[PDB]
Amino acid sequence: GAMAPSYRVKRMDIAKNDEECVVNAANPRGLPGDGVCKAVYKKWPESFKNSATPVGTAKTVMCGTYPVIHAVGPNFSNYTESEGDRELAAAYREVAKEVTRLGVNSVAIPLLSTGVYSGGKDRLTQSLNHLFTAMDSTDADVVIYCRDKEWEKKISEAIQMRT
Ligand SMILES: [Cl-]
Ligand SMILES: [Cl-]
Ligand SMILES: [Cl-]
């Protein structure tokens, strides 16, 4: 575990993270995809061997000894708000189980279903609150990666609010 487990947020490419493992915002078919998934494919392509996994699940594949946790959030274009919410909560619970199993002291994580799977809605708060629900019982340092300046401020505020 980390000595004083924390949450932090950084505005940069998750492929440049300084953590012991990464969470990919994966598609269910283990394809290179777009956004975070394409950056992860360019940095850790070996981790896409047999990475396909259903919506609401996480599957870890090693790139050398570096763990890539493929977490499949729902595409809110295809799911109802209710069912999508349940699958998005489930994907994060599976990430917490993998982080715990791996024994890492730190993890880099994007906000699942906030990009092209958002169904054109702002899901910062929904996705971040499911992240917290899952990760709060873990003792890993969590570093959240984002690309938007306003999102960085809102994520930083939500972390500081609870400290
Ligand atoms: Cl960058
Ligand atoms: Cl997404
Ligand atoms: Cl963002």
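Please read every residue number as a count from 1 along the shown chain.
Including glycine, each Cβ sits where the backbone N, Cα and C put it.
DSSP assigns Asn27 (mutagenesis position) to coil, not to a helix or a strand. The ADP-D-ribose binding site annotation in Swiss-Prot covers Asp13, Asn27, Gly35, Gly115, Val116, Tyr117 and is backed by experimental evidence.
In the three-state DSSP scheme, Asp13 (mutagenesis position) is classed as coil. According to Swiss-Prot, the mutagenesis experiment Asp13 to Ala (Swiss-Prot position 1343) carries the following note: Partial loss of ADP-ribose 1'' phosphate phosphatase activity.
Using a 10 Å radius centred on the Cβ of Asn27 (mutagenesis position) and all shown protein chains, the other Cβ atoms total 21. A mutagenesis experiment is reported in Swiss-Prot for this position, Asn27 to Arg or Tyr (Swiss-Prot position 1357), and the note states: Almost complete loss of mono-ADP-ribosylhydrolase activity.
Quoted from Swiss-Prot, the note attached to the mutagenesis of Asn27 to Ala (Swiss-Prot position 1357) states: Partial loss of mono-ADP-ribosylhydrolase activity; complete loss of ADP-ribose 1'' phosphate phosphatase activity.
Among the sequence features in Swiss-Prot, the mutagenesis site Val36 to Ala (Swiss-Prot position 1366) is noted as follows: Partial loss of mono-ADP-ribosylhydrolase activity. Non-local neighbourhood of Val36 (mutagenesis position): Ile14, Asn24, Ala25, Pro110, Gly115, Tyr145, each in the same chain, at least six residues away, with C-beta under 8 Å from its C-beta.
The note that Swiss-Prot attaches to the published mutagenesis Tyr117 to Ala (Swiss-Prot position 1447) is: Partial loss of mono-ADP-ribosylhydrolase activity; complete loss of ADP-ribose 1'' phosphate phosphatase activity. Here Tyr117 (mutagenesis position) comes close to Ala25, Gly73, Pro74, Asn75, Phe76, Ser77: these same-chain residues lie at least six apart in sequence, with C-beta atoms under 8 angstroms from its C-beta.
Quoted from Swiss-Prot, the note on the mutagenesis of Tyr117 to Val or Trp (Swiss-Prot position 1447) is: Almost complete loss of mono-ADP-ribosylhydrolase activity.
Taking a Cβ distance under 6 Å to any atom of ligand 1 as the criterion, the recorded positions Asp13, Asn27, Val116, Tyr117 reduce to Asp13. Cβ environment of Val116 (ADP-D-ribose binding site): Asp34, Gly35, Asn75 lie under 8 Å away, each six or more residues apart in the same chain. Between the C-alpha atoms of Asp13 (mutagenesis position) and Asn27 (mutagenesis position), the distance comes to 18 Å.
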